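Student: Structure in structure tokens, see below.
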Amino acid sequence: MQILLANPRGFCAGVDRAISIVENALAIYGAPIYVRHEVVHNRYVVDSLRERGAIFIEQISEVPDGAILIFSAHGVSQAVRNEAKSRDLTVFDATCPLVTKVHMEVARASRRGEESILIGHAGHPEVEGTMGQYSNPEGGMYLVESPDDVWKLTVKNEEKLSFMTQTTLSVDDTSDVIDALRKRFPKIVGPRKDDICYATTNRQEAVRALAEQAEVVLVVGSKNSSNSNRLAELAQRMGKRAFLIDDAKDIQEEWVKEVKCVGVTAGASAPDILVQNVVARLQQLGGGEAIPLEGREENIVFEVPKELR
Ligand SMILES: C#CCOP(=O)(O)OP(=O)(O)O
Ligand code: SF4
């Protein structure tokens, strides 16, 4: 059985920075370090950090006065930021710079009292954080997930309207939403394309190439990782069986029995050791040396804040 590896795969720059922020805080201040929400959506990274003394909480009311609190890569609303500020907390912000960039635009529209529409998945922490940058009652902030949501949205002033997106969406489905937004609201303003980040766009391009060759695609990532689930969905829509798995223990023998080519990739929040264990298990199941596909080069690094070197 041939094993192919997608390229790029695995950690993005914002995840590598966010995990470093927590590790460095642990190293400098000791346990406990509180983290609002899973720092990234990966069970193995979060369980690990928990074992080292990070305590993951959903609400600031769970954190003791005097504590150090880190905000996760996905970002937080101004309400959450203000609640930490008003509390006795020392805060470090692991929000990825590419999320913060969207936040700055939503805050700008808020100050102007002009309405904004976010394309994103309800309930996801990045969407809570981004919607939570808008607070002007004279304007409005609306969420759409699909073209049907667009066809039902009414706004107060469609002449002054802008849109933003979550960073980890499907590139193809978001294109359909924007096409519907521009049909319904021809004066809407946005970025040139969307706010989907380079790592999400690149891993979906890489999974498309992988799926063209492989019969089955395994995506290493946790169930709550949006970007990871997009990679599995992309391969399934190309007619390949694709499974989102946390680790090698999840691989069911029947998924690869009699398969000639299996592809492996990993979401932006999944560490490379999990991919190496998955390859080792595919080799038990008859796979050869893993062959890396050629891929788009990534070169971006985001440094930790100077206070945490
Ligand atoms: C932030 C970030 C990148 O990865 P995850 O933590 O998996 O996040 P989402 O893909 O937005 O769910
Ligand atoms: S998936 Fe993109 S926006 Fe999210 S942390 Fe990674 S680089 Fe940043």
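So how was this one determined? The header says X-ray crystallography, 1.5 Å.
Note that Cβ sites are derived from N, Cα and C of the backbone, with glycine treated the same way.
For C12 to S, Swiss-Prot lists a mutagenesis experiment annotated as follows: Loss of catalytic activity. According to Swiss-Prot, the [4Fe-4S] cluster binding site annotation covers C12, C96, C197. Here Swiss-Prot flags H41, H74, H124, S225, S226, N227, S269 as dimethylallyl diphosphate binding site, drawing on experimental evidence. Under the heading (2E)-4-hydroxy-3-methylbut-2-enyl diphosphate binding site, Swiss-Prot lists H41, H74, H124, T167, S225, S226, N227, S269, citing experimental evidence as support. One mutagenesis experiment named in Swiss-Prot is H74 to N, and its note says Reduces catalytic activity 2-fold. What Swiss-Prot says about the mutagenesis result for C96 to S is this: Loss of catalytic activity. Under its mutagenesis annotations, Swiss-Prot gives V99 to A the following note: No effect on catalytic activity. In Swiss-Prot, the entry for mutagenesis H124 to N states: Loss of catalytic activity. The structure shown retains the original residue. Here Swiss-Prot flags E126 as active site, proton donor. In Swiss-Prot, the entry for mutagenesis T167 to C states: Reduces catalytic activity 3-fold. The structure shown retains the original residue. In Swiss-Prot, a mutagenesis experiment is listed as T167 to S, annotated with the note No effect on catalytic activity. According to Swiss-Prot, the mutagenesis experiment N227 to Q carries this note: Reduces catalytic activity 20-fold.
Each of these features: where is it, how hidden is it, and who are its neighbours?
Tutor: The Cβ of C12 (mutagenesis position) lies under 8 Å from the Cβ of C96, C197, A199, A268, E298, each on the same chain and at least six residues away in sequence.
Around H74 (mutagenesis position), the same-chain residues at least 6 positions away in sequence with a Cβ under 8 Å from its Cβ are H37, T95, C96, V99, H124, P125, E126, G129.
According to its DSSP assignment, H74 (mutagenesis position) is coil.
Around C96 (mutagenesis position), taking its Cβ as the centre, 25 other Cβ atoms fall within 10 Å, counting all chains.
In three-state terms derived from DSSP, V99 (mutagenesis position) belongs to a helical segment.
Its own atom aside, the Cβ of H124 (mutagenesis position) has 17 Cβ atoms within 10 angstroms in the protein chains shown.
The number of other CB atoms found within 10 A of the CB of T167 (mutagenesis position), across every protein chain shown, is 29.
Within the same chain, residues at least 6 positions away in sequence whose Cβ sits under 8 Å from that of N227 (mutagenesis position) are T168, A199, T200, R203, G221, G267, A268, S269.
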Student: Enter the number of other CB atoms within 10 angstroms of the CB of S269 (dimethylallyl diphosphate binding site).
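Tutor: I get 32 for this one.
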Student: Should we count any of the recorded positions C96, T167, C197, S226 as near ligand 2, judged by a CB under 6 A from one of its atoms, and which?
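Tutor: Once distances to ligand 2 are taken from each Cβ, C96, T167, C197 fall under 6 Å.
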Student: Mind running the recorded positions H41, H74, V99, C197, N227 against ligand 1 and keeping the ones whose CB falls under 6 Å of it?
Tutor: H41, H74, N227
Student: In whole Å, how far is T167 (mutagenesis position) from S226 (dimethylallyl diphosphate binding site) when you measure between their Cα atoms?
Tutor: 10
Student: Given that the record lists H41, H74, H124, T167, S225, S226, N227, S269 as binding (2E)-4-hydroxy-3-methylbut-2-enyl diphosphate, what is the largest C-alpha to C-alpha distance among them, in Å?
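Tutor: Among the residues the record ties to (2E)-4-hydroxy-3-methylbut-2-enyl diphosphate, max Cα distance equals 15 Å.
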Student: Among all protein chains shown, how many Cβ atoms are found within 10 Å of the Cβ of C197 ([4Fe-4S] cluster binding site), not counting that one?
Tutor: 26
